[PDB]
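Quick notes on the structure that follows.
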There are 2 protein chains.
Amino acid sequence: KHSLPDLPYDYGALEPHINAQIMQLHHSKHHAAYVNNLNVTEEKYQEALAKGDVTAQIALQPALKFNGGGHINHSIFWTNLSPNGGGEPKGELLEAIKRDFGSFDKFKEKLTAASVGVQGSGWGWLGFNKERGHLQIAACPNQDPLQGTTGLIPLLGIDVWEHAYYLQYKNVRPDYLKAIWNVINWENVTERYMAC
Amino acid sequence: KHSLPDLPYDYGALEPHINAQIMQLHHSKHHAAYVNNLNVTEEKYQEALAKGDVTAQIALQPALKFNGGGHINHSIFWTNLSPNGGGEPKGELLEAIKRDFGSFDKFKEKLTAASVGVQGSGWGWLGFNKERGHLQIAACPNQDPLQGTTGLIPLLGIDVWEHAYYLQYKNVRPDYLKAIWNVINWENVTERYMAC
Ligand SMILES: [K+]
Ligand SMILES: [K+]
Ligand SMILES: [Mn+2]
Ligand SMILES: [Mn+2]
């Protein structure tokens, strides 16, 4: 079974950039629902697979991608943030950013643009393309996970579902994105980059 | 050009079911952005069409469906609500509800279910199918308008984008849906039904 990971920090550790109420709801309510629904759905899938029921397997795909994706995305997201985050990357990672995007600022600009431009609910991602060996920016709708649907290895994710910022920034996504740069855990992003 | 319609009531007229802050933001910020972006996009489309630029026409489709859909959906939504709303329909409409769904309560149940079940942002609709001459429940993702994408004539719409309820009901959509039944303008839904 899958389980809700514990936050590596306190709910209010990202203040004033992301207030405690959002973190608490996001983690204990939203993420929890996905994990629970993921376990229920995998349960039904194992049953459909055992009986070789193809129709059931196919009918179950949206639920599995949605809840499975939700679990994967949020688990990575929590580790992407840190009260000691912010600033800029250093070393091999920063070098790859300059190489693939021109400069750190152009990178920020393109990731911010891809994130603000999502129509409806979704995610903005900085991913690694193993085939080409270069960094790449992508946006995924709803809870569609990056690796599972595009093949890219996720390094940094930005949740742009309205529940991720509405209580604090209302309809102004740009403000939310501007603020989230201050708590990004580049140390974690770097580890994910090195791992591949 | 298209323009932001005025609300037929005060921002706080739907209290306590939908508070004034949501109505104000929803109407003056969210809806306004769609109308503005719709006019800009139609402007570019007329230009692409004049020069017979097919590539430009196709590249512009997401923006036009998203902002155009947003304008259409919200314009109908405002008229679907009323401080004097709630209760049950009467006459031909109520008769068609019983005929097509069994009873008013089964209708409420199915519309509520379709609305709560939207994954990500979307809408729950009670529509009229002209070909078959029966009522039908449908759910549309993001801002995809009902008639334009399914052919059904929209009668009653329920916005389930998180911005429509988060400030007041947080993550609990069921509470939001339970509350919205109290301010539904059945008089307007009936007119839309008669019109076709
Ligand atoms: K797990
Ligand atoms: K108009
Ligand atoms: Mn989220
Ligand atoms: Mn809306």
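For chain B, we keep the numbers from Swiss-Prot: what you see runs 25-220, in order.
Even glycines carry a Cβ here, placed using N, Cα and C.
Taken verbatim from Swiss-Prot:
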{"type": "BINDING", "residues": "B:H50, B:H98, B:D183, B:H187", "note": "Mn(2+) binding site"}
{"type": "MUTAGEN", "residues": "B:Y58 to F", "note": "Loss of nitration. Enhanced dityrosine formation on peroxynitrite treatment"}
{"type": "MUTAGEN", "residues": "B:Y58 to A, H, N, V or F", "note": "Reduced enzyme activity"}
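Known features from Swiss-Prot, placed on the structure.
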residue : record               : DSSP (3 states)
B:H50   : Mn(2+) binding site  : helix
B:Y58   : mutagenesis position : helix
B:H98   : Mn(2+) binding site  : helix
B:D183  : Mn(2+) binding site  : strand
Subject >> C-alpha spacing of B:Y58 (mutagenesis position) relative to B:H50 (Mn(2+) binding site), in angstrom >> reply: 11
Original post:
When C-beta separations to chain A are restricted to under 8 angstroms, which of the recorded positions B:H50, B:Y58, B:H98, B:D183, B:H187 qualify?
Top reply: B:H187
**OP:** Around the recorded Mn(2+) site, report the further residues of that chain (criterion: Cβ within 8 Å of the mean position of the Cβ atoms of B:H50, B:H98, B:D183, B:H187; site residues excluded), sequence-ordered.
**Re:** B:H51, B:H54, B:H55, B:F101, B:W185, B:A188
Subject >> Separation of alpha carbons, B:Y58 (mutagenesis position) and B:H98 (Mn(2+) binding site) (Å) >> reply: 9
Subject >> Number of other Cβ atoms within 10 Å of the Cβ of B:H50 (Mn(2+) binding site) across all protein chains >> reply: 24
Subject >> B:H98, B:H187 as binding-site residues, winner by CB count within 10 A >> reply: B:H98
